[PDB]
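**Student:** First the structure, which I've put down as structure tokens, then a few questions once you've had a look.
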Amino acid sequence: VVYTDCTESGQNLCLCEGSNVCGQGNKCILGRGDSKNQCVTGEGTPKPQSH
């Protein structure tokens with residue numbers, strides 16, 4: 001299986017923080033500056049990565 005990094009904000013099932021594979025109950029948000037990648041708590045979305 002091939003996991004990837006989060007591309008959009010609101011996705012979870014991807015490597016958000018360094019190697020952290022965010023899943024359910026979490027949501028990654030890619031902002032700006034130093035706050036460009038974070039696993040915030042809530043509900044994200046499955047990030048498409050494989051066709």
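Each residue's number is its place along the chain shown, starting with 1.
Structure determined by solution NMR.
Note: Cβ is positioned from N, Cα and C throughout, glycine not excepted.
Here's the feature list from Swiss-Prot:
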- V1 to G or S: Decreased affinity for thrombin (MUTAGEN)
- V1 to L or R: No effect (MUTAGEN)
- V1 to E or K: Strongly decreased affinity for thrombin (MUTAGEN)
- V2 to L: Decreased affinity for thrombin (MUTAGEN)
- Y3 to A: Strongly decreased affinity for thrombin (MUTAGEN)
- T4 to A: Decreased affinity for thrombin (MUTAGEN)
- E17 to A: Slightly decreased affinity for thrombin (MUTAGEN)
- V21 to A: Slightly decreased affinity for thrombin (MUTAGEN)
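Locate each feature and note its surroundings.
**Tutor:** Just so you know, the Cβ of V1 (mutagenesis position) picks up 4 other Cβ atoms within 10 Å once every protein chain is counted.
In the three-state DSSP scheme, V1 (mutagenesis position) falls into the coil class.
The Cβ neighbour count for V2 (mutagenesis position), using a 10 Å radius over every protein chain in view, is 5.
Residues within less than 8 Å, Cβ to Cβ, of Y3 (mutagenesis position) and separated from it by at least 6 positions along the same chain comprise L13, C14, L15, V21, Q49.
The Cβ neighbour count for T4 (mutagenesis position), using a 10 Å radius and every protein chain shown, is 13.
In the shown protein chains, 13 other C-beta atoms lie within 10 A of the C-beta of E17 (mutagenesis position). According to DSSP, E17 (mutagenesis position) is assigned to coil rather than to any helix or strand.
A 10 Å cutoff on Cβ-Cβ distances gives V21 (mutagenesis position) a total of 13 other Cβ atoms nearby, all chains included.
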**Student:** Could you state the CA-to-CA distance between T4 (mutagenesis position) and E17 (mutagenesis position) to the nearest Å?
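**Tutor:** That separation, Cα to Cα, works out to 11 Å.
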**Student:** How big is the Cα-to-Cα gap, in Å, between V2 (mutagenesis position) and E17 (mutagenesis position)?
**Tutor:** 17
